[PDB]
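Structure record follows, encoded as structure tokens.
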Amino acid sequence: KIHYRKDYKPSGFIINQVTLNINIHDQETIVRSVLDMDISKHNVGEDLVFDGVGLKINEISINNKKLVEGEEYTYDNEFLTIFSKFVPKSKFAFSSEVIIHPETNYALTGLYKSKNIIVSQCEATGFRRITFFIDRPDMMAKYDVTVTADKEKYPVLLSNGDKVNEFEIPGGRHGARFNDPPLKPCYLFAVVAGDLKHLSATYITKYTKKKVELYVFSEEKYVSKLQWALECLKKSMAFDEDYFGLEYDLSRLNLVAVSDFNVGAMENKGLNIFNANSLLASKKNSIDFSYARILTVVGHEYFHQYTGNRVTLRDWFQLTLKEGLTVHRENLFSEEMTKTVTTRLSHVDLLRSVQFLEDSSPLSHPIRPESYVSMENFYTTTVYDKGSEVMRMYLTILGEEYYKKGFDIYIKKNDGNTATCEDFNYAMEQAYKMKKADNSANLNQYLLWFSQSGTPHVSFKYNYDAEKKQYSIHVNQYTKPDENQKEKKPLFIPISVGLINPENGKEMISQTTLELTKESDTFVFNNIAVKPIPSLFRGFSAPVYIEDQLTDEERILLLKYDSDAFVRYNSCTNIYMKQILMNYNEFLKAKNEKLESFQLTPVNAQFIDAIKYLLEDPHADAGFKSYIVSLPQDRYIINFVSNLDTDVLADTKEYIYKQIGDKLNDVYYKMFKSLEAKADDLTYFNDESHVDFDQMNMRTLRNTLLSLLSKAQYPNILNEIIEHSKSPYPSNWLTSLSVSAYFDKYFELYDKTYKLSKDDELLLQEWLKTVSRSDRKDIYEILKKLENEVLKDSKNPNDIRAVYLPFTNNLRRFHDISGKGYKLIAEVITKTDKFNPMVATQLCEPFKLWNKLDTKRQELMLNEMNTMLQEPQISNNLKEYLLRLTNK
Ligand SMILES: O=C(CNc1ccccc1)N[C@@H](C(=O)NO)c1ccc(Br)cc1
Ligand SMILES: [Zn+2]
């Protein structure tokens, strides 16, 4: 079945109360469920159909009358059908007893066992794998849940709500009962059982002065890695209080880390469950990246408590209303807490690489799709990250004060209810009306951000009249037709702009957000004393392709002197892109024409001079510096080249990196040495509450320079590499492994770092990733060694994703013209699809650009997707993904 957004219809049934008994045994888990139900005003006498996947039925009843299979109900392992003739006309009880098997549930959806912890994952459609339900988010009910288990193996028992009873059971078993009176959808139900250890704190809310208990749990081995998460939770609570004025409403919040998890974390009410790699860190055993990941993922699930949990989705097509909005709240949080410009830059760099690729691929979809078949395939960077950019533009358009007023309208009008994207637009419209002093002004055009797929292109032309002191910015917007809209309409595009005086680098006009609402417009500015350089889309103010039509000399001057971090970064990006496209076509012609000699256009010398200038600026940001020395991401570049030949791109990037290194390697080396003291400062190495994002950026800059100097084979850099391997920080010593790929000591540092990584589950996975991404000529043999010596038959999604996905970014080797790379990942996708369809679909990520490559590689990748499509046991998830991806 394909579900279409236009076909939403309230249920003809009501579920008022869920009473659950989940009894965990060694070989099986027994779920007894009583559903206090009713007939709704939309009933039309239909069969009572519950969702129920993979359940072994012991018995069902209606009003303590056991139902007979065949004459009274059919169950096909997916839908339980009780025919209307046996369905009461008033308040009735439906009860069932089913058997499920968490120990062998390797799809990690529903109830499953992660190492020695039983844990649930119910969003989107996992609750029906636990018991029968009308498994859809508008079906709101009260929950009363008892869990029993062997007490020695499972001493800690958690579910939603208040623990109201704890009782011993003969046979060394024990039980706990949890009552959660407030209504919730079933995807927010959770249960956890295990030998869990914890850190805890008490938070007192800002206004009600309520005492909230905060618990963070892990397995005993890793309980020393919980401190940052707890700190991040407190920060998230303060931020929503400080920025949005929202307080936590429950008496307890639990965070739980498990080793086996399909995604990052899950916002189950009062019982947030996390991938261990997004909750656990320690400075001895984690790379720097973990600290920003934990901060964002803890924040993200907390912010869901309002945007997702208190204000609910009517239906799954509204997904971006909770995910896009929560990512937006997440990003505002991280920007505030890290206080570095590279936080925002990192979100743009993700959007413009990953999400732009998806939105020009055959998978392109608006942030509110009109249909789906696999609800799990709905969870995408379009829905999340373009969703967040659409959510963020409300704030750009409105400003902080009226944005907060509109957000408050939304929460006040809809708290405790279901909502839709239109509800949010309406709340923002009310704030737009107050801001414009015009109650006729509206945001109806803005709704197209939700329904229109594809990335708008925004282009510029300029005019300066020197005698008139008059400056004109002519703007054009354009979206390519795709499979979702033949004719694209103009969106409401807010363009944050400044005007830079090229003589002194000063701002020429006040804060200004151009509201482009037509396919084209001309914005004129008077009293402009000299010809300015425009600073366009400051902060990346709309999710668009920016065609700035500036000269490289103009872009260099913005890069040196503009006030906005993103426009500086983007101006640099654009200079690189111009060079990349030029040298690419030059390498491509020489290859196509079989030239025996040929020329390459060198990198702009004034550009290199500007990079040196900024690198030598003591007062500049170390994180920003590391962005300017890095060419754009390969998946950003691919949006600008038809039939991209990856070897020619590899040769292009190589030439450009070499050109710049040939001028700046001595600068790179000087800085790498002068940065050591502050970057590797150990003063707070044993304080897990002390987290310094500037210092971590300094290490990123050192590790970026080290990589450049190593690839360049800078004299005696191997000494620096070996000394780096001795650093206490894993970002440093795992960096020493990857950059030693260019040297004969690689396999000596392979063994050294493995021995340092093998005793921590998460640190080993980072090691796997480092090996996987190593720029090695023998990388295929090294992956085979990982498979045989380390990965083996692990079904842990973290292990599989660590071995294979970084490798897929290896431009020369993953795209080896034999197809051996496409064949290797295809085999892994098909093998993984037999037990975890969602992760199988994640492993298809490299294929998303398949139709953007040279015709030979297009054919290689298509052949492999057609082979996976032909596997007789293919999951629905994977089949539907690959059918869409290949346009079938
Ligand atoms: O962990 C992440 C990371 N983001 C993400 C992951 C996959 C696809 C798109 C984005 N997302 C979780 C979230 O949003 N928690 O609040 C989540 C929860 C359930 C389901 Br089904 C899917 C994702
Ligand atoms: Zn989320």
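Numbers in chain A track Swiss-Prot; the residues on display, in order, are 197-1084.
According to its header, this structure was worked out by X-ray crystallography, 1.9 Å.
Placed from the backbone N, Cα and C atoms, the Cβ positions cover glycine too.
The annotation peptide binding site is assigned in Swiss-Prot to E319, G460, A461, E463. Summarising the environment of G460 (peptide binding site), the number of other Cβ atoms within 10 Å of its Cβ, over all protein chains shown, is 15.
Within 10 Å of the C-beta of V459 (mutagenesis position) we count 18 further C-beta atoms, all protein chains included. One mutagenesis experiment named in Swiss-Prot is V459 to P, and its note says Severely affects substrate specificity. No effect on Zn(2+) binding.
Taken from Swiss-Prot, the feature Zn(2+) binding site applies to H496, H500, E519, supported by experimental evidence. Taking a C-beta cut-off of under 8 Å and a sequence gap of six or more, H500 (Zn(2+) binding site) has these contacts in its own chain: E463, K518, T522.
Swiss-Prot lists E497 with the feature active site, proton acceptor. Long-range Cβ neighbours of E497 (active site, proton acceptor) (same chain, at least 6 residues apart, Cβ-Cβ under 8 Å): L451, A461, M462, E463, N468, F470.
Separation of the C-alpha atoms of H496 (Zn(2+) binding site) and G460 (peptide binding site): 10 Å, rounded to the nearest whole number.
Secondary structure from DSSP puts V459 (mutagenesis position) in coil. If you take the Cα of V459 (mutagenesis position) and the Cα of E319 (peptide binding site), they are about 11 angstrom apart, rounded to a whole number. Calculated from their C-alpha atoms, the gap between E519 (Zn(2+) binding site) and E319 (peptide binding site) amounts to 12 Å. Checking the recorded positions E319, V459, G460, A461, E497, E519 against ligand 2 with a 6 Å cutoff on the Cβ atom leaves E519, in sequence order.
For the recorded Zn(2+) site, residues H496, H500, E519 set the reference point as the centre of their Cβ atoms, and the other residues of that chain within 8 Å of it by Cβ are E463, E497, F499, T503, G504, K518, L521, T522, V523, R525, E526. DSSP gives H496 (Zn(2+) binding site) a helix state. Apart from the site residues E319, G460, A461, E463, the chain places the Cβ of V459, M462, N464, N468, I469, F470, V493, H496, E497, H500 no farther than 8 Å from the centroid of the site's Cβ atoms, the recorded peptide location. With a cut-off of 8 Å between CB atoms and residues at least 6 apart in sequence, the same chain places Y383, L384, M462 near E319 (peptide binding site), listed in sequence order.
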